[PDB]
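Quick one: the structure is below, questions incoming.
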Amino acid sequence: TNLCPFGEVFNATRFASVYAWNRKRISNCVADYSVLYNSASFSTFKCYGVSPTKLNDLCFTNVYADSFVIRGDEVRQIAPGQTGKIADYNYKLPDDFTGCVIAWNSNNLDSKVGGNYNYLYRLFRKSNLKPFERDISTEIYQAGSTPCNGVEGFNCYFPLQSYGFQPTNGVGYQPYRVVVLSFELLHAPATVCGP
Amino acid sequence: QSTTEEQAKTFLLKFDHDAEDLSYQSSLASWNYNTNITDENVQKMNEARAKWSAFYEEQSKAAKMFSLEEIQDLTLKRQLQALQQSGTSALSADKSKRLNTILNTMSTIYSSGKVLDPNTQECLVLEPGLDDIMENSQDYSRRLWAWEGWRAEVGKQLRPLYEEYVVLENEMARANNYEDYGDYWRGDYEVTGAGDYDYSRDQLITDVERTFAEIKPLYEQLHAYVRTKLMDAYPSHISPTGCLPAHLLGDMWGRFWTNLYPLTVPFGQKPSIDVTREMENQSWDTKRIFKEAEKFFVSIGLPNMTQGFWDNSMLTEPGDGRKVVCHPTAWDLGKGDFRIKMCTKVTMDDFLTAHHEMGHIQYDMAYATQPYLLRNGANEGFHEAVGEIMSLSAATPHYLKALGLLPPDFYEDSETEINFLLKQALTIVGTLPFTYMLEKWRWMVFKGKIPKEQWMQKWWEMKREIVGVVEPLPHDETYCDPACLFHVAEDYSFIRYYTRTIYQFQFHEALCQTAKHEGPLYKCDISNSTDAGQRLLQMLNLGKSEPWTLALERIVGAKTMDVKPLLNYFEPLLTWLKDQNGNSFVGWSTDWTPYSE
Ligand SMILES: *[C@@H]1O[C@H](CO)[C@@H](O)[C@H](O)[C@H]1NC(C)=O
Ligand SMILES: [Zn+2]
């Protein structure tokens, strides 16, 4: 029995930033979701468009796993229709959604005494992201008429800003690891099935 | 293209992100020094504070490029107006250096004050040798020599510096379009452009004087009673109708009359309520004290203490050799981090201070959702008035009787209640005229009304007229008596202590009316009343995002200061004070002095 490698998406040494997240395609395997919703580690398990139970009774053609690390107060923005900085400029979900969002606290791993500034996010952008669109451009923002020509000055800001994670921060400011599973269905032999 | 309002929003979005991290690092650096007094930590704290100050200075100049007349949003205008203020940087560099060195010289002379006892074997400082003489003594000569000695040593050197400090600070106030330094200090109560909820810098004087006018009749009765009780201790040195000498007021400056309680207790045969003995009969530890303090706030609807509060906070004195600073404080480190530092003990007083500190913590957790630049109290007097109403409720017999610290068959006598109201009146009512007089004198000195050569001819004239206190020995212009106080020497405003007292009793009266409590106000308890916590949280939530007049209206129902609740609280004591003073003269004649005869 060839089981899907869910143990290399949830069980990882290094995660990706919000602005450049990691997407993994899962196909041609059997998916034992019983390990996930029966685990007490996860603090947020919200499934949109399906039921968490009876999930392993349908067969899909592909599953996409998008993983990143955000703050505590930004987990509520990973939902269809929500607005903010993470939803508008970093990771956007379509209004119609067939998938699940899983999130758990990672203070013991992603927080270090003195700060863990290895995670970035985009704070400024001209327009909102389209659903499932990734932007990794690093160009100076511009809120004034006069172009500053690639040097940070007055009204010209660098758009990527770092995250400060420390072990003593509040729950709302502590790092959280988020995995978003999207089940897509097209015309195909429906490779991904359940047990 | 964008309007100024849409560029000053991007600037603030960047500013919040940088400033939160820098300020949190500074607060952590200070915390590691207060809880561990060493030598390396001092240097680390200095570096962190210097970095934060430099960043704030650069952002202050950065914020001025965006005008304020072109901004419509009220919250954006408040946030930008908070950051636009510069301060002492508007002066010339040499003048700024002179101001800094003058203030540092004043702090050094005040902290290193030395007085010489007539007995050559003894040399005493203010902390704690002189204070132990002032608070705990019952002779006239020792207090006289101590009171004159401290002033004679420090005022002579502090007097020449004060004139230069006044002229330089007035120049700085002229730099920022303020009339004088007093107006710059009164600008903390100003609301502009709000509408009906507006307040002018010149209105504060009118409100303070109007509020003191109503308070004076009660203070006169209390003053007469204290004078009659002071007859029995110093029969040959106090007139039956004269002002009380300044060195018999219970401490160094007469700010609080609490230390006069043993002399002036109404019924000395009745012991005050002290639950320390029964607190040690159940083996109460410190964590239990803070757990009951937490339960008090839980019962009224306010949230619970965070998990990191229990681990990070220093709730007891360490025993591994670490030296700490034992002044009770509540720290809002930022990034959702709240702590309390306290060398607590198993005593009733620490049991009350736990509720006070947790009230500060609750205010900090309440306004945490506002923008970074609006995370403060409505003004300087709001933050310290919220805490006191918690200690008012935590000390009522109804609170301890339901807490198990008092038997259900406990009977309280009216004598004990009168004793409690007398001790409350010595601390609260007895300090208002001193604060109002001192701040009025400083305001008129800064305004230029008082000439430099008439500084001690008016200072005492007001003291007799407003406070009813006469000097024991005549002083010339070579003395600087106001500079002998800690807050005057270190350039701290003093009017916040006057307004905090009014706000605390307005808050107490409103919250007791919400709970539908019946009876005298001093017996009120707001425990288990979930309806009063909603009204409190209506004011706590705003922070500094709405005008202080509207923040006051949200909890009380009026947008002005009022001393009627304060007089309501002390009404049972006044009805007993009038009967005692029926056969004694009230009011003080200014002519009689101890030195004249
Ligand atoms: C991650 O590791 C834990 C530790 O053994 C394990 O219980 C858990 O099942 C792993 N995650 C997944 C998705 O298998
Ligand atoms: Zn306090």
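Here Swiss-Prot sets the residue numbers for chain A, with the shown residues being 333-527 in order.
The way this entry was determined, per its header, is electron microscopy, 3.1 Å.
Placement of Cβ uses the backbone N, Cα and C atoms for every residue, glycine included.
From Swiss-Prot, here are the annotated features:
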{"type": "DOMAIN", "residues": "A:334-527", "note": "domain 'BetaCoV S1-CTD'"}
{"type": "MUTAGEN", "residues": "A:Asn343 to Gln", "note": "Reduced viral infectivity"}
{"type": "VARIANT", "residues": "A:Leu368 to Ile", "note": "In strain: Omicron/XBB.1.5, Omicron/EG.5.1"}
{"type": "VARIANT", "residues": "A:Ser371 to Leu", "note": "In strain: Omicron/BA.1"}
{"type": "VARIANT", "residues": "A:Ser375 to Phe", "note": "In strain: Omicron/BA.1, Omicron/BA.2, Omicron/BA.2.12.1, Omicron/BA.2.75, Omicron/BA.4, Omicron/BA.5, Omicron/BQ.1.1, Omicron/XBB.1.5, Omicron/EG.5.1"}
{"type": "VARIANT", "residues": "A:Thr376 to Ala", "note": "In strain: Omicron/BA.2, Omicron/BA.2.12.1, Omicron/BA.4, Omicron/BA.5, Omicron/BQ.1.1, Omicron/XBB.1.5, Omicron/EG.5.1"}
{"type": "VARIANT", "residues": "A:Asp405 to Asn", "note": "In strain: Omicron/BA.2, Omicron/BA.2.12.1, Omicron/BA.2.75, Omicron/BA.4, Omicron/BA.5, Omicron/BQ.1.1, Omicron/XBB.1.5, Omicron/EG.5.1; complete loss of interaction with host integrins"}
{"type": "VARIANT", "residues": "A:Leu452 to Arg", "note": "In strain: Delta/B.1.617.2, Epsilon/B.1.427/B.1.429, Kappa/B.1.617.1, Lambda/C.37, 19B/501Y, Omicron/BA.4, Omicron/BA.5, Omicron/BQ.1.1; Contributes to cellular immunity evasion and increases infectivity"}
{"type": "MUTAGEN", "residues": "A:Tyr453 to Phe", "note": "Decreased HLA binding to NF9 epitope. Increased binding affinity to human ACE2"}
Taking every protein chain in this structure into account, which of the variant positions A:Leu368, A:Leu452 has the most other Cβ atoms within 10 Å of its Cβ?
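Per the Cβ count, the most surrounded site is A:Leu368.
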Under 6 Å from ligand 1 by Cβ, which recorded positions from A:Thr376, A:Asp405, A:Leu452, A:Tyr453?
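Among the recorded positions listed, not one has its Cβ under 6 Å from ligand 1.
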Which of the recorded positions A:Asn343, A:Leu368, A:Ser371, A:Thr376, A:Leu452 has its Cα closest in space to the Cα of A:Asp405 (variant position)?
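Nearest in space to A:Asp405 (variant position), counting only the recorded positions, is A:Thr376.
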Looking only at C-alpha atoms, tell me how far A:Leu452 (variant position) is from A:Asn343 (mutagenesis position), rounded to the nearest Å.
21
How many whole Å apart are the CA atoms of A:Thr376 (variant position) and A:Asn343 (mutagenesis position)?
16
How many neighbouring Cβ atoms, not counting its own, are there within 10 Å of the Cβ of A:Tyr453 (mutagenesis position)?
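Summing over all protein chains shown, A:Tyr453 (mutagenesis position) has 23 other Cβ atoms within 10 Å.
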Using a 10 angstroms cut-off on Cβ to Cβ distances, just flag whichever of A:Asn343, A:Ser371, A:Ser375, A:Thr376 is the loneliest among these recorded positions.
A:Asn343
A:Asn343 (mutagenesis position) to A:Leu368 (variant position): how many Å between their Cα atoms?
12
